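To keep things clear, I will list the structure first and then write my remarks on it.
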Amino acid sequence: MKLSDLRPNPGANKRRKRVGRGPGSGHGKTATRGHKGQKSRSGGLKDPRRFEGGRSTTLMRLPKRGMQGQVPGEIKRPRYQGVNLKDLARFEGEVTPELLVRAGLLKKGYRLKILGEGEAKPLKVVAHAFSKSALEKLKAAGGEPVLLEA
Amino acid sequence: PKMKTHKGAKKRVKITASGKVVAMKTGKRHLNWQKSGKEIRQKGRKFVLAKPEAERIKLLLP
Amino acid sequence: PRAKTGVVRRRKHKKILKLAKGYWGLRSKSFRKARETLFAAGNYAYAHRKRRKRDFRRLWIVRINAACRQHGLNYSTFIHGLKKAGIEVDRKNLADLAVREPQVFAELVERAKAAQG
Amino acid sequence: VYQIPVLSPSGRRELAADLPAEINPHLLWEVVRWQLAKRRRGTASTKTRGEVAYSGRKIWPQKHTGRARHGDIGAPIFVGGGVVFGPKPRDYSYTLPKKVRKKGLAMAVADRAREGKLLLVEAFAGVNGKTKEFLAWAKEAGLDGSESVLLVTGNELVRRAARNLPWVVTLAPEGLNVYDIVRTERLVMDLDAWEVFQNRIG
RNA sequence: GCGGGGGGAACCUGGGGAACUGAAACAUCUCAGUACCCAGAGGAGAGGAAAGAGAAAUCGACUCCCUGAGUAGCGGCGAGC
RNA sequence: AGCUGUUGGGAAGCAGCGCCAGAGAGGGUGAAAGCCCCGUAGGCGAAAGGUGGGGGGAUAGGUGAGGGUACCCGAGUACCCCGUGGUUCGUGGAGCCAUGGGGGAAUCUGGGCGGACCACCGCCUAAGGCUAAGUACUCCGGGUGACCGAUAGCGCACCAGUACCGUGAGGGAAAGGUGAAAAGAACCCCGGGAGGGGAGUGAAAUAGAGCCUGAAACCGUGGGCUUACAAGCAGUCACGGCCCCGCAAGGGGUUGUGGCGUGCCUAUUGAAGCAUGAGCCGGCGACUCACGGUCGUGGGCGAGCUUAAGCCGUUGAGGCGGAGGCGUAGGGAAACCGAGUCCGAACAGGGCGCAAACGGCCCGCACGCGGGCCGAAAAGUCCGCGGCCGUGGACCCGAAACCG
RNA sequence: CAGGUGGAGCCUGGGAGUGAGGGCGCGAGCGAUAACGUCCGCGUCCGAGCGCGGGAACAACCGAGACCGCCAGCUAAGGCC
RNA sequence: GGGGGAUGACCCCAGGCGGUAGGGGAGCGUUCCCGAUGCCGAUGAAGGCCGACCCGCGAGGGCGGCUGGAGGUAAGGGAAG
RNA sequence: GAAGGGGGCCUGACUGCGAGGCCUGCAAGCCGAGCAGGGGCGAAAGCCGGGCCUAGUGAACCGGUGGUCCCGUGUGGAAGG
Ligand SMILES: [Mg+2]
Ligand SMILES: [Mg+2]
Ligand SMILES: [Mg+2]
Ligand SMILES: [Mg+2]
Ligand SMILES: [Mg+2]
Ligand SMILES: [Mg+2]
Ligand SMILES: [Mg+2]
Ligand SMILES: [Mg+2]
Ligand SMILES: [Mg+2]
Ligand SMILES: [Mg+2]
Ligand SMILES: [Mg+2]
Ligand SMILES: [Mg+2]
Ligand SMILES: [Mg+2]
Ligand SMILES: [Mg+2]
Ligand SMILES: [Mg+2]
Ligand SMILES: [Mg+2]
Ligand SMILES: [Mg+2]
Ligand SMILES: [Mg+2]
Ligand SMILES: [Mg+2]
Ligand SMILES: [Mg+2]
Ligand SMILES: [Mg+2]
Ligand SMILES: [Mg+2]
Ligand SMILES: [Mg+2]
Ligand SMILES: [Mg+2]
Ligand SMILES: [Mg+2]
Ligand SMILES: [Mg+2]
Ligand SMILES: [Mg+2]
Ligand SMILES: [Mg+2]
Ligand SMILES: [Mg+2]
Ligand SMILES: [Mg+2]
Ligand SMILES: [Mg+2]
Ligand SMILES: [Mg+2]
Ligand SMILES: [Mg+2]
Ligand SMILES: [Mg+2]
Ligand SMILES: [Mg+2]
Ligand SMILES: [Mg+2]
Ligand SMILES: [Mg+2]
Ligand SMILES: [Mg+2]
Ligand SMILES: [Mg+2]
Ligand SMILES: [Mg+2]
Ligand SMILES: [Mg+2]
Ligand SMILES: [Mg+2]
Ligand SMILES: [Mg+2]
Ligand SMILES: [Mg+2]
Ligand SMILES: [Mg+2]
Ligand SMILES: [Mg+2]
Ligand SMILES: [Mg+2]
Ligand SMILES: [Mg+2]
Ligand SMILES: [Mg+2]
Ligand SMILES: [Mg+2]
Ligand SMILES: [Mg+2]
Ligand SMILES: [Mg+2]
Ligand SMILES: [Mg+2]
Ligand SMILES: [Mg+2]
Ligand SMILES: [Mg+2]
Ligand SMILES: [Mg+2]
Ligand SMILES: [Mg+2]
Ligand SMILES: [Mg+2]
Ligand SMILES: [Mg+2]
Ligand SMILES: [Mg+2]
Ligand SMILES: [Mg+2]
Ligand SMILES: [Mg+2]
Ligand SMILES: [Mg+2]
Ligand SMILES: [Mg+2]
Ligand SMILES: [Mg+2]
Ligand SMILES: [Mg+2]
Ligand SMILES: [Mg+2]
Ligand SMILES: [Mg+2]
Ligand SMILES: [Mg+2]
Ligand SMILES: [Mg+2]
Ligand SMILES: [Mg+2]
Ligand SMILES: [Mg+2]
Ligand SMILES: [Mg+2]
Ligand SMILES: [Mg+2]
Ligand SMILES: [Mg+2]
Ligand SMILES: [Mg+2]
Ligand SMILES: [Mg+2]
Ligand SMILES: [Mg+2]
Ligand SMILES: [Mg+2]
Ligand SMILES: [Mg+2]
Ligand SMILES: [Mg+2]
Ligand SMILES: [Mg+2]
Ligand SMILES: [Mg+2]
Ligand SMILES: [Mg+2]
Ligand SMILES: [Mg+2]
Ligand SMILES: [Mg+2]
Ligand SMILES: [Mg+2]
Ligand SMILES: [Mg+2]
Ligand SMILES: [Mg+2]
Ligand SMILES: [Mg+2]
Ligand SMILES: [Mg+2]
Ligand SMILES: [Mg+2]
Ligand SMILES: [Mg+2]
Ligand SMILES: [Mg+2]
Ligand SMILES: [Mg+2]
Ligand SMILES: [Mg+2]
Ligand SMILES: [Mg+2]
Ligand SMILES: [Mg+2]
Ligand SMILES: [Mg+2]
Ligand SMILES: [Mg+2]
Ligand SMILES: [Mg+2]
Ligand SMILES: [Mg+2]
Ligand SMILES: [Mg+2]
Ligand SMILES: [Mg+2]
Ligand SMILES: [Mg+2]
Ligand SMILES: [Mg+2]
Ligand SMILES: [Mg+2]
Ligand SMILES: [Mg+2]
Ligand SMILES: [Mg+2]
Ligand SMILES: [Mg+2]
Ligand SMILES: [Mg+2]
Ligand SMILES: [Mg+2]
Ligand SMILES: [Mg+2]
Ligand SMILES: [Mg+2]
Ligand SMILES: [Mg+2]
Ligand SMILES: [Mg+2]
Ligand SMILES: [Mg+2]
Ligand SMILES: [Mg+2]
Ligand SMILES: [Mg+2]
Ligand SMILES: [Mg+2]
Ligand SMILES: [Mg+2]
Ligand SMILES: [Mg+2]
Ligand SMILES: [Mg+2]
């Protein structure tokens, strides 16, 4: 091609509402802020997703619950991430929780729980936990260990 | 900078996956009350906005 | 990059002051009074256009009613005669007809006097 | 696009290449945008009413002088004051997706190929860098400088030979970029270059 | 005998240390250990070689960037931090 | 590595025939030059002073095993209590680090710590000191700019922190341009000079130094149309006269009479309004940017998408880097279970959740079956653009005041 | 249940502005069967139609919803010495 | 909107087209960048002053004359003091 | 034709829920058949989740008290939730 022929698509660099500026540019004089009082002021208003005009807000009248944590903070307990059967179909191999993260499921500092949705496969499946359903579904076609170490 | 996620929005509500918000119901000191007041007593699906406010107040990620 | 006014505003102003040529005092010489005056000339022009149409017909009417009162009638009746007489061919524009072609007018009077009674 | 002329002393023998059949001129323009953006220096600045020299003193009482009403003279409303909202140093770079750069690289070559403008060459012999020497081989290879040429080779000597030509731009292969392809009427590579170009895409 | 003294744009450590403002009022809270004042250091200053981290039979000084993460928590459990 | 000819005041333009290039960056030269000048690519260079984190060499320092003794292992210290500070920790279950006050130890079987405390199991050895580098900055020098171009850019392009103003701290400006070259106008004339007229210089002198361009408000001379019985937001529509241009038809100017006619902006239920603002003209003047968010939109890839710092590499060359992040499951205060889960005695009910979309070809009785191949779409996610929001001075200007 | 294709209606979302109204008719309250008064209701116009015609002049009364042009026609209100 | 089946910029036909706050849409113009080692330029750049002329609904763009004396910068795209 | 008055047996002034609606800017307020558990009165049909009904009220936060399964900062406890 040629630098003269390049150009973007009809969407794509829309560009741009700025006024300001003319009468019957639309948008002149009050610059769309509409006359007024506070909202049209430079600092504008008070943060609408919260402020209610001085009555007590709609949040903050709801009660709260239950455990919010105390000071040394979050407690250290092993987290599990469930992955499905339907999800792990494509793997013909060993299927270790190690391998699984490499796929783009199983995250990192999470233990493995395979579960539920999908049909099993005659696969070795290494993991930390199995649901009621997934253990069975599996036990029909293939077979699997449970992982505990360290 | 990074938005700050308001704490107690977070302590009073939950965004029910897909897509909206759910709070408890409202009464905490009462003798003569029907025994509904064990009704509700349960969680309440807030109206709207009230949910778009909230929501936008706690983000990244909920 | 910074785009300073430069040449733009002088041009825009010149355009308008040009339009304002001939206007009295400052109204020709000051871009503001020029512009103000012009708003006014603009709406008068528009309004007076619609009304030139009125201004003219009302002249034609006085002229007819004048000429055919020589022949002893109202404009009021004349038009009615001409309405009945089928002669709805108008006029009132032509009316030079009453001035430049008197007899052709007179004939037109008589076609008018005799209609529907 | 597929069938692309090679130049060997042996003969004009021709090569086939994978090279996508549809070019996406938007995608193309997107990489060029990016190329030209990230290279932006972004050095333009101005002083806010805060950063200007003058004092903070209130210029006049604010009632009863009969004059208008003011703060410091650093106020933007004043000739000589701060600038409102004008430019500060900033970084125009963004991160294109890498797959978009691959695609865009591939397509822009493809587009030169599809035109028959792309040529592969073996070994030159217009080496021993001298622009007189190059300008000879160039002629013999059918480049008269009637069309701008992007010369891609890893040979320091040929590169510095072509460099000073008004119609040549010149590149190491690891520096193949789409902007440069599109600017130039004809693409010319040696086979060392075409390799690493192929090893970049995919 | 040897040294000190004073100066230096900003940057640095240490001693001291606000208010407007925010909280749509206001005291805790915020602004903020900011502004500023003082001492001192240098081309940098500080910090530094575990009486550490903190759940793994784990890691190994200190500093700086990215990330962890607006997470854990803190909070007239408010504003906000 | 370049000459000639040509227009021109001037060649670097145009034309002819050449040539260099590791140099076609850029600036000059009477206008537009690779080859006229200064440069550029590529190279070279220190007697003296500085540096010297690199290379080299020296010196300082360093270097064991088993047993036995229980000698030493940082004191107003640890530790406890009171009062406080630091930490995300605002008295909280409040530990840890620090320490103003009181009491006040031990030396490995000693002590501190893992968030009150106790046990157990670990981690570490306080009350002495020093320690490059990776980091911050920019008075200073250099290089670059989708940085400004004399109301801009620093306050200052100019003898500016100056004039000037303030007792003082302190405040704090305006002000750039003849010409290629001064060739900066000899001499004569009017004139006290200033100024001007000739003369002369110049391509040009309304480039003449109060000097490039030279706008507008403003002032003036000359000309045309017009005006002294008309009265009004000053215009407008129509006709007519006089003047100009045009063969003509047509147009430009001006205004006699006629018709119509309540300035602009702002603020208001409502303004010509006897409500706000504006003497007029020029120039300056107000919706931004960063990071988040939320929608839309243009594309890339799609059960995935995508990199951050940084590393390499670069005539304004890109690449690598998978820590991480969003997504792929939800319910539940949590333990926890999981296509479910939560309340519940309940397999009552209910809350919040879960359910591949097309075309078409291989095929199990047939044209869909259903699985499956091929691939238009797409969850999602990435980047760009746009709207809006959050935080920041967040559209601009303005207090009275508060504090150091 | 039918007619009604409309700058109609419903659903999801993005962006607003407004939250000082005024006159008039009708229906009430307050007021004095006062106010260019005040407060509601249902309607309308001005607002934003201080654009046009009528009402001497005149936001809101009568007429009528101004895309542009014409030295053409018919009307509305109100008029025709 | 319906046709015409050119896939529009094009021709028929029917409608709509008062507007403040405000929403939506398309354009014009100024500075800068790529396009440019290019192209326009002393047979005269930008800027200035006239114009009753051409194109555009308009913002604007042309063209001609005068002044000016060294710059300007298409088509197509990017960014904003 | 009881919602009024009298008497007898009784504690449904239950627990777990709750189709579907009234109302309604939100948040609230309201009525509610029906199923399950265990009951009461009744021969049964049946009625019973206070009172003929419409007022007798107070979001959240902070804290008290009783209980329980839930969490317990290396672990068991405990502190505290
Ligand atoms: Mg405008
Ligand atoms: Mg708009
Ligand atoms: Mg508008
Ligand atoms: Mg708005
Ligand atoms: Mg205003
Ligand atoms: Mg407003
Ligand atoms: Mg108001
Ligand atoms: Mg404000
Ligand atoms: Mg209140
Ligand atoms: Mg509660
Ligand atoms: Mg939590
Ligand atoms: Mg409670
Ligand atoms: Mg997150
Ligand atoms: Mg401006
Ligand atoms: Mg008419
Ligand atoms: Mg007739
Ligand atoms: Mg720049
Ligand atoms: Mg200041
Ligand atoms: Mg002050
Ligand atoms: Mg005054
Ligand atoms: Mg300035
Ligand atoms: Mg000193
Ligand atoms: Mg010193
Ligand atoms: Mg300090
Ligand atoms: Mg305060
Ligand atoms: Mg205060
Ligand atoms: Mg306040
Ligand atoms: Mg306030
Ligand atoms: Mg106050
Ligand atoms: Mg603080
Ligand atoms: Mg020193
Ligand atoms: Mg150091
Ligand atoms: Mg030290
Ligand atoms: Mg703080
Ligand atoms: Mg000559
Ligand atoms: Mg020559
Ligand atoms: Mg030329
Ligand atoms: Mg040059
Ligand atoms: Mg040239
Ligand atoms: Mg040159
Ligand atoms: Mg050199
Ligand atoms: Mg001992
Ligand atoms: Mg202790
Ligand atoms: Mg504290
Ligand atoms: Mg503390
Ligand atoms: Mg407290
Ligand atoms: Mg302890
Ligand atoms: Mg200790
Ligand atoms: Mg520890
Ligand atoms: Mg330790
Ligand atoms: Mg020790
Ligand atoms: Mg030590
Ligand atoms: Mg040190
Ligand atoms: Mg410098
Ligand atoms: Mg500029
Ligand atoms: Mg100046
Ligand atoms: Mg200046
Ligand atoms: Mg100037
Ligand atoms: Mg200045
Ligand atoms: Mg003085
Ligand atoms: Mg001469
Ligand atoms: Mg002269
Ligand atoms: Mg001149
Ligand atoms: Mg001149
Ligand atoms: Mg000059
Ligand atoms: Mg001049
Ligand atoms: Mg005169
Ligand atoms: Mg008279
Ligand atoms: Mg007269
Ligand atoms: Mg008079
Ligand atoms: Mg008149
Ligand atoms: Mg205005
Ligand atoms: Mg006002
Ligand atoms: Mg008022
Ligand atoms: Mg008023
Ligand atoms: Mg007046
Ligand atoms: Mg007044
Ligand atoms: Mg006035
Ligand atoms: Mg006022
Ligand atoms: Mg005003
Ligand atoms: Mg002006
Ligand atoms: Mg953004
Ligand atoms: Mg956005
Ligand atoms: Mg996007
Ligand atoms: Mg590099
Ligand atoms: Mg169930
Ligand atoms: Mg369920
Ligand atoms: Mg359900
Ligand atoms: Mg796709
Ligand atoms: Mg996508
Ligand atoms: Mg119907
Ligand atoms: Mg509608
Ligand atoms: Mg909407
Ligand atoms: Mg009101
Ligand atoms: Mg109304
Ligand atoms: Mg009202
Ligand atoms: Mg009546
Ligand atoms: Mg009234
Ligand atoms: Mg009345
Ligand atoms: Mg009304
Ligand atoms: Mg209004
Ligand atoms: Mg009206
Ligand atoms: Mg209306
Ligand atoms: Mg009026
Ligand atoms: Mg009238
Ligand atoms: Mg209309
Ligand atoms: Mg009538
Ligand atoms: Mg039409
Ligand atoms: Mg309109
Ligand atoms: Mg010449
Ligand atoms: Mg320019
Ligand atoms: Mg010109
Ligand atoms: Mg250009
Ligand atoms: Mg501006
Ligand atoms: Mg009884
Ligand atoms: Mg319900
Ligand atoms: Mg029962
Ligand atoms: Mg509170
Ligand atoms: Mg509590
Ligand atoms: Mg339970
Ligand atoms: Mg337990
Ligand atoms: Mg512990
Ligand atoms: Mg424990």
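Here Swiss-Prot sets the residue numbers for chain D, with the shown residues being 6-207 in order.
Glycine is treated like the rest: Cβ placed from N, Cα and C.
Cβ environment of D:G55 (mutagenesis position): D:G79, D:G87 lie under 8 Å away, each six or more residues apart in the same chain. As a published mutagenesis entry, D:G55 to A appears in Swiss-Prot alongside the note: Increases Ptase activity of hybrid ribosomes to a value greater than that of pure E.coli ribosomes. Increases binding of a tRNA analog to the P site.
Quoted from Swiss-Prot for the published mutagenesis D:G55 to S: No effect on Ptase activity of hybrid ribosomes. No change in binding of a tRNA analog to the A or P site. In three-state terms derived from DSSP, D:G55 (mutagenesis position) belongs to neither a helical nor a strand segment and is classed as coil.
Listed in Swiss-Prot is the mutagenesis experiment D:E56 to A, annotated as follows: Further decreases Ptase activity in E.coli hybrid ribosomes. Significantly decreases binding of a tRNA analog to the A or P site. The Cβ of D:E56 (mutagenesis position) lies under 8 Å from the Cβ of D:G87, each of which sits 6+ residues away along the same chain.
Annotation of the mutagenesis experiment D:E56 to Q in Swiss-Prot: Restores Ptase activity of hybrid ribosomes to that of pure E.coli ribosomes. Significantly increases binding of a tRNA analog to the P site.
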